[PDB]
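Notes for the one structure printed next.
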Amino acid sequence: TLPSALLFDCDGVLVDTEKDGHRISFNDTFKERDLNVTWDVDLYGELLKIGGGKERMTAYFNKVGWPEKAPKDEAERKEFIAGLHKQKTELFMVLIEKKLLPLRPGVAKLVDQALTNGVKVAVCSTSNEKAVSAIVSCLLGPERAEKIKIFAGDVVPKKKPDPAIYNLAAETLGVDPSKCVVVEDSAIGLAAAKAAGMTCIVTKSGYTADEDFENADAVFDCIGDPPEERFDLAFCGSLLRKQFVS
Ligand SMILES: [Mg+2]
């Protein structure tokens, strides 16, 4: 018996947004400005723990040194960082629009399995609506996008790990939560899903592989495409049958 709905997280599930999108936009900005700075995968992971985009650039330059092109004055440095971040933010949206952020393996396959088999599909994210809607429309394309309901940003007051986003999706779609499967990449998103009374499959992403997925119903490195498929729609349905303790 298939799920009534599949509910996908956006960042780390549909796309490896941080590793393959935000990090790239930082590097492309730095290159365009001739700063001679590159943030590779592992360093970027560390910088993700410091703060937001402006804060992690400030911390990085304070530690390693400011670029030769940067102003020396504290107020002018703050403006320089603001400019950099505005540029990075502009570029990241351009990257989506140009289709340069790849879907994760198996995403398009799984979405199409659902849509072709009468299973509802939604996306449930804390990210801003424009980016999430852009990811879906540009990267999954307009035919799929028309069928996919988006629940993002401030549509709920209580963000993950609160279940509000998942609950809203279930209510809106008109489906029983116990018949939904959520695909998440983070421990806090998993918490939201389980608190919503849903089955949750984790697909670890670039910066979440070491998080605590004990409460997940299944954990994988990705969804995958043949001939290296990790799971499919059928498996999502199978996973609805729980193994309780008699
Ligand atoms: Mg995520």
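Numbering, chain A: per Swiss-Prot, residues 74-319 in sequence.
Heads up, header says this was done by X-ray crystallography, 1.3 Å.
Cβ coordinates come from backbone N, Cα and C, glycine included.
What Swiss-Prot says about this one:
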type	residues	note
ACT_SITE	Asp82	active site, nucleophile
BINDING	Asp82, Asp84, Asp258	Mg(2+) binding site
BINDING	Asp82, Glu91, 125-129, 158-161, 198-204	substrate binding site
ACT_SITE	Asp84	active site, proton donor
MUTAGEN	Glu91 to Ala	40% to 80% decreased catalytic activity with xylulose-1,5-bisphosphate, but no effect on activity with ribulose-1,5-bisphosphate
MUTAGEN	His95 to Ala	40% to 80% decreased catalytic activity with xylulose-1,5-bisphosphate, but no effect on activity with ribulose-1,5-bisphosphate
MUTAGEN	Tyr117 to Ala	40% to 80% decreased catalytic activity with xylulose-1,5-bisphosphate, but no effect on activity with ribulose-1,5-bisphosphate
MUTAGEN	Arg129 to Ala	97% decreased catalytic activity with xylulose-1,5-bisphosphate, but no effect on activity with ribulose-1,5-bisphosphate
Please check each of the recorded positions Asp84, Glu91, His95, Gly126 and report the ones with a CB atom less than 6 Å from an atom of ligand 1, ordered along the sequence.
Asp84
Identify all same-chain residues not among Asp82, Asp84, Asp258 whose C-beta atom falls within 8 angstroms of the centroid of the Mg(2+) site's C-beta atoms; report them in sequence order.
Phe81, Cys83, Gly85, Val86, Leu87, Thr90, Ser198, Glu257, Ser259, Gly262, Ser278, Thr281
What is the nearest of the recorded positions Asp84, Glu91, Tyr117, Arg129, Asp258 to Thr199 (substrate binding site), using the Cα of each?
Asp84
Considering the mutagenesis positions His95, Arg129, which residue's Cβ sits among the greatest number of other Cβ atoms within 10 Å?
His95
What is the interatomic distance between the Cα atoms of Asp82 (active site, nucleophile) and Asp258 (Mg(2+) binding site), given in whole Å?
8
Among the recorded positions listed here (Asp82, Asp84, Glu91, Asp258), identify the one with the smallest other-Cβ count within 10 Å.
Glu91
Consider the recorded positions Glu91, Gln160, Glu202 and say which one has the Cα lying nearest the Cα of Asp84 (Mg(2+) binding site).
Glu91
Three-state secondary structure, which DSSP defines for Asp82 (active site, nucleophile):
coil
Under 8 Å Cβ-Cβ from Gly126 (substrate binding site), six or more apart in the same chain: what's there?
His95, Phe99, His158, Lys161, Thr162
